[PDB]
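Novice: Okay, here's the structure, questions in a sec.
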There are 2 protein chains.
Amino acid sequence: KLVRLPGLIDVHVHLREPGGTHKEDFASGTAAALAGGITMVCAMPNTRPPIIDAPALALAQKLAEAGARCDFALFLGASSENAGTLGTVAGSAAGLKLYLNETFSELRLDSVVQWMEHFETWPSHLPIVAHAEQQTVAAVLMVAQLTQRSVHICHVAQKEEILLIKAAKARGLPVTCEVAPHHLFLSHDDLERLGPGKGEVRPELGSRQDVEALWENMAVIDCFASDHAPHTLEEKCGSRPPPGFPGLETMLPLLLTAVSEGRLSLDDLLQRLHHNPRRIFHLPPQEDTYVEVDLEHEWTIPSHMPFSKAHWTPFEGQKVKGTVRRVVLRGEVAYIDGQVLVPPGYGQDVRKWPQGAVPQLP
Amino acid sequence: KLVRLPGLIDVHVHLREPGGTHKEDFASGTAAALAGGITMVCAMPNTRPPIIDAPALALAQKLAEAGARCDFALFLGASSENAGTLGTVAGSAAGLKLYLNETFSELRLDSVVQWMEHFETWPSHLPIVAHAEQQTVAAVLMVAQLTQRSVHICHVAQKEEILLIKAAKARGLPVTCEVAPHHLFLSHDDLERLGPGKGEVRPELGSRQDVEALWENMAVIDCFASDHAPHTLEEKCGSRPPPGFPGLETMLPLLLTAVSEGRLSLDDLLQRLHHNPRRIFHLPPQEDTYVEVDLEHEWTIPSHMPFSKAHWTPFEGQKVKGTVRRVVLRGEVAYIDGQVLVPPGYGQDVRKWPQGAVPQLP
Ligand SMILES: NC(=O)N[C@@H](CC(=O)O)C(=O)O
Ligand SMILES: NC(=O)N[C@@H](CC(=O)O)C(=O)O
Ligand code: NA
Ligand code: NA
Ligand SMILES: [Zn+2]
Ligand SMILES: [Zn+2]
Ligand SMILES: [Zn+2]
Ligand SMILES: [Zn+2]
């Protein structure tokens, strides 16, 4: 007996097209998504060229419409130069992404005044998300309060971060957050196995006490999102390894294992991979779309998953219970037992759907 | 220029059929819903006969399928006799409703042990909602904790109640709540105008400080819901007046006025009348469904609204800004400028849709 789930949403993926297509492209990344039970993804803008203006957005849109196998929205990225220039295209993007620390990106904002300018000029009804580690979470929350609007915090990893967000919610402040699976299922205890190259990620892996704090404060976590960040093994094992893990194909199996162990409920899971992603980002429903999972199947994660071009995974050797058996997307069978069955280009930009626009005042 | 909204959801309405059809029936109540921009309603079980067993549910389902003009789900009601007997039909209902105080109902539970039995026997993945006033909110929250599950609190009205729920959420407890428009827009200051008959409602109208506390703690309010409780003027003005107000046709106009005044944002409104109702009750999307409102139109609420058989309203004389211009439901024009255009029976039971079942473990 299978369980039917709605079409799950991952609001934080890196599909590397344009400019890094040896790591992943729209076609391979969305195949990995479907294989992990994900039918809609929001793609980050730290590509080459980065999606920081209208021409780059236009290019990315066509590449995604031609290559994506599942549906998608594309983030715009904040730069030191583009505040106040995105108003005509802002509504066509998933939202605006701010890079406030040193990760795999050059979209550096070198002053909190630049953060303020983006919060003041980006349309107030559209989403803003921030890469903000440790004390940076408090700093960007200050900027959100000074400009009287909401903010969403990407991949929360540490006790310090989730407790701060918890205190902000208790004061009624409009903040939401997401947590990625490696920060719930990996810790410093795993760095000896992974090694210093494979183990590079931002935010870095936390302590066992960080992981325990995230689980203890599950009520504070609005979304799960993979931060699918594919790099090749050659890159991860080389002299200057880039940070990030692939994760689309492993996220739901890991979380289903936790559900079967009683660590969280099926509803807890569906709030965080469907309902809350919808409502925070104003993402539309998907007609005739659902995911069938088998909760009984026990298996061990191999050295690489079938679809991501990253061709490695930090969860190798972990035992999981639960697997994706079939995915239907808008009335067509998209995935069955390891075979993707919709071609590149089947996926659509959900912000072009009439129901996919963010409502605003005239 | 109109604003397009998604199909709004009211999770707390009384449509009085079967048994009280002089107050309202499915056809008149759902016409009032469409006129107020509501495309799906959840109907309470305190009818005559009350919906407290499988035969009564079957009857109510057919009456709704034949009379409803918008889509719907039907609550089951908890009784002193039916704990442990609803398992075969539980999944077909919106949820289980507990009447824990003395309102317009005989579904009296005369012991917290009966509350415990319902929390233990109702399927753990399906919704439970409670009419729970003042200290009863704390008592039912205790029962939810003892049985390790969630609860939803109906029409929160007082500072005491919202602050208690706020403290529970700060402790991570799984509780949600709804607030009705009369407790945001009416107070003791209005009882002299209404009089003791028309003014009877449960929970009773609060003080100006109660109303200010609800607005101050908007972040704690998960849903708006009308508690549409129609009674005739003869009944409200008679010797033994029943409690309750009609409200489907006035709820969105009142809230749109508040939005135009800057008291809350359009997003705040759509979280509470669309996204959170969906996710708390696992209600499915509605294809090709939307509501067009005009935010500029200023008008005064008359002595009765066009569609509810209650033929009165406690908001008479209040000035509002905002009106529903057009509603489309599953591809058909359902309402335009005061004319309902879908017939009785157009509406469907959303729990029969494949996407409308609540997911559960096998
Ligand atoms: N380790 C990561 O997090 N890597 C991400 C960037 C990011 O999300 O910061 C990437 O794009 O490679
Ligand atoms: N005043 C009310 O609240 N009336 C409701 C009952 C209820 O919701 O308690 C009714 O059914 O009339
Ligand atoms: Na396409
Ligand atoms: Na019908
Ligand atoms: Zn990041
Ligand atoms: Zn990222
Ligand atoms: Zn009630
Ligand atoms: Zn009621």
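Heads up, chain B uses Swiss-Prot numbers, so what you see runs 1460-1821.
Per deposition record, X-ray crystallography, 1.9 Å.
Cβ atoms here come from the backbone N, Cα and C positions, even for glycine.
Pasting the feature list from Swiss-Prot:
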ACT_SITE  B:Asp1686  active site, for DHOase activity
BINDING   B:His1471, B:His1473, B:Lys1556, B:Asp1686  Zn(2+) 1 binding site
BINDING   B:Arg1475, B:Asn1505, B:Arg1661, B:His1690, B:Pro1702  (S)-dihydroorotate binding site
BINDING   B:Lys1556, B:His1590, B:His1614  Zn(2+) 3 binding site
MUTAGEN   B:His1471 to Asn  Abolishes dihydroorotase activity
MUTAGEN   B:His1473 to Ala  No zinc-binding and no catalytic activity
MUTAGEN   B:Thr1562 to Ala  Abolishes dihydroorotase activity
MUTAGEN   B:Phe1563 to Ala  Abolishes dihydroorotase activity
MUTAGEN   B:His1590 to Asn  No catalytic activity
MUTAGEN   B:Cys1613 to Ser  Reduces dihydroorotase activity
MUTAGEN   B:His1690 to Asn  3% of wild-type catalytic activity
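So where do these features actually land, and what's packed around them?
Specialist: Listed in sequence order, the residues of the same chain lying 6 or more apart from B:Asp1686 (active site, for DHOase activity) and placing their CB within less than 8 Å of its CB are B:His1471, B:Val1472, B:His1473, B:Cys1613, B:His1614, B:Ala1639, B:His1641, B:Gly1703, B:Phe1704, B:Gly1706.
In this structure, B:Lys1556 (Zn(2+) 1 binding site) is part of a beta strand by DSSP.
The Cβ of B:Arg1661 ((S)-dihydroorotate binding site) lies under 8 Å from the Cβ of B:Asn1560, B:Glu1561, B:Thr1562, B:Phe1563, B:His1590, B:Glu1592, B:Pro1702, B:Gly1703, each of which sits 6+ residues away along the same chain.
Counting every protein chain shown, 23 other Cβ atoms lie within 10 Å of the Cβ of B:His1614 (Zn(2+) 3 binding site).
In the three-state DSSP reading, B:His1471 (mutagenesis position) counts as strand.
For the recorded site, B:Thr1562 (mutagenesis position), the DSSP three-state label reads coil.
Around the Cβ of B:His1590 (mutagenesis position), 24 further Cβ atoms fall within 10 Å across all displayed protein chains. DSSP assigns B:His1590 (mutagenesis position) to a strand in the three-state reduction.
Neighbour density for B:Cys1613 (mutagenesis position): within 10 A of its CB lie 25 other CB atoms from the protein chains shown. B:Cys1613 (mutagenesis position) falls outside any helix or strand according to DSSP and counts as coil.
In sequence order, B:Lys1482, B:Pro1700, B:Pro1701, B:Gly1703, B:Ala1769 are the residues of the chain that are 6 or more apart from B:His1690 (mutagenesis position) and have a CB within less than 8 Å of its CB. DSSP gives B:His1690 (mutagenesis position) a coil state; it is part of no helix or strand.
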Novice: Taking the recorded Zn(2+) 1 site as B:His1471, B:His1473, B:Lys1556, B:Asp1686, identify the other residues of that chain whose CB atom sits within 8 Å of the mean position of the site's CB atoms, giving them in sequence order.
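Specialist: Leaving out the recorded residues gives B:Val1472, B:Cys1501, B:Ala1502, B:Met1503, B:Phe1534, B:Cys1613, B:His1614, B:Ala1684, B:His1687, B:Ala1688.
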Novice: From the Cα of B:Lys1556 (Zn(2+) 1 binding site) across to the Cα of B:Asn1505 ((S)-dihydroorotate binding site), what is the distance in angstrom?
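Specialist: If we compare the Cα positions of B:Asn1505 ((S)-dihydroorotate binding site) and B:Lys1556 (Zn(2+) 1 binding site), the gap is 9 Å.
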Novice: Would you count the other CB atoms within 10 A of the CB of B:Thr1562 (mutagenesis position), including those on all shown protein chains?
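Specialist: I get 18 for this one.
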Novice: Within 10 Å of the Cβ of B:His1473 (mutagenesis position), how many other Cβ atoms can you find? Include all protein chains, please.
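Specialist: Summing over all protein chains shown, B:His1473 (mutagenesis position) has 25 other Cβ atoms within 10 Å.
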Novice: Taking 10 A as the limit, how many CB atoms besides its own sit near the CB of B:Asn1505 ((S)-dihydroorotate binding site)?
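Specialist: Counting Cβ neighbours of B:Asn1505 ((S)-dihydroorotate binding site) within 10 Å gives 23.
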Novice: Are there any residues in the same chain, six or more apart in sequence, whose C-beta is under 8 angstroms from the C-beta of B:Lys1556 (Zn(2+) 1 binding site), and if so which?
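Specialist: Residues satisfying the criterion: B:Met1503, B:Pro1504, B:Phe1534, B:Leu1535, B:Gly1536, B:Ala1537, B:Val1588, B:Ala1589, B:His1590, B:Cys1613.
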